[PDB]
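In what follows, a structure is listed as structure tokens, so that the remarks can point back to it.
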Amino acid sequence: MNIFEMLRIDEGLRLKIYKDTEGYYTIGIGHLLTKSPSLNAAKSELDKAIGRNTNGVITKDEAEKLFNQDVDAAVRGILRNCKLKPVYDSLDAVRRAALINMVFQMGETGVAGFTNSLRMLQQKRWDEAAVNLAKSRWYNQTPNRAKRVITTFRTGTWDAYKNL
Ligand SMILES: *SCC1=CC(C)(C)N(O)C1(C)C
Ligand SMILES: [Cl-]
Ligand SMILES: [Cl-]
Ligand SMILES: [Cl-]
């Protein structure tokens, strides 16, 4: 298991434009296109992202390219953020993956907002961090995925992702 396999499980793979859990146009492995309710706006973002006239459909290779860029962006974002960087640096490789997962799903600014959870993670108070993380819109709206990510922070193992 690694961050790519982890996010591939959590995000799935779809080669045509679809709506994500929030109802936003997305494609590939959780590549958000736009929050606009306009499909045409989403198709324009897609064409721009891929570099060709796609008409809403991409190849597996193209999906994987966006995915690589997005994972890279999530990590880069953590390292540039003054709230996220110290937490990330303090963590082991497995828990680092859990933090990248959150950033991929909700964005740098969103995760940076979890001030109390971040402090508990920095303190290595794993059970306490896990309890705090669950008190969130994130957990309530995507409880199965949140549970997996939280288990990863609690245990520092891939237990929530094996057999998946
Ligand atoms: S405080 C984190 C941080 C972000 C960035 C602007 C990339 N930096 O140069 C430092 C390490 C200060
Ligand atoms: Cl709490
Ligand atoms: Cl709550
Ligand atoms: Cl879920």
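For all residues, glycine too, the Cβ spot is worked out from N, Cα and C.
DSSP gives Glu11 (mutagenesis position) a helix state. For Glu11 (mutagenesis position), the same-chain residues 6+ apart in sequence whose C-beta sits under 8 angstroms from its C-beta are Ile29, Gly30, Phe104. The annotation active site, proton donor/acceptor is assigned in Swiss-Prot to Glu11 (among others).
Counting only same-chain residues six or more apart in sequence, the Cβ atoms lying under 8 angstroms from the Cβ of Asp20 (mutagenesis position) belong to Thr26, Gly30, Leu32. Residues annotated as active site, proton donor/acceptor in Swiss-Prot, with experimental evidence given as evidence: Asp20 (among others).
Every protein chain shown contributes to the tally, and the Cβ of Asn132 (mutagenesis position) ends up with 19 other Cβ atoms within 10 Å. Among the features that Swiss-Prot reports, substrate binding site is placed at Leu32, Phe104, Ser117, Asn132.
For the mutagenesis experiment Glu11 to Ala, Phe, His, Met or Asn, the note given by Swiss-Prot reads: Complete loss of enzymatic activity.
Annotation of the mutagenesis experiment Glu11 to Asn in Swiss-Prot: Loss of 84% of enzymatic activity.
Swiss-Prot documents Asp20 to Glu or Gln as a published mutagenesis change and attaches the note Loss of 99% of enzymatic activity.
The mutagenesis experiment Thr26 to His is recorded by Swiss-Prot, whose note states: Facilitates transglycosylation more effectively than hydrolysis; covalently bound substrate. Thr26 (mutagenesis position) falls within a strand when secondary structure is assigned with DSSP.
DSSP assigns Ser117 (mutagenesis position) to a helical segment in the three-state reduction. Counting Cβ atoms from all protein chains shown, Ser117 (mutagenesis position) has 23 others lying within 10 Å of its own Cβ. Quoted from Swiss-Prot, the note on mutagenesis experiment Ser117 to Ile is: 500-fold decrease in enzymatic activity.
As a published mutagenesis entry, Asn132 to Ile appears in Swiss-Prot alongside the note: 5-fold decrease in enzymatic activity. DSSP assigns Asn132 (mutagenesis position) to a helix.
In this structure the alpha carbons, written CA, of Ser117 (mutagenesis position) and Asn132 (mutagenesis position) are 6 Å apart. Residues from the mutagenesis positions list (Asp20, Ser117, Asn132) with a C-beta closer than 6 Å to any atom of ligand 2: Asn132. Counting neighbouring Cβ atoms within 10 Å of each of the recorded positions (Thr26, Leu32, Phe104), the lowest count belongs to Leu32.
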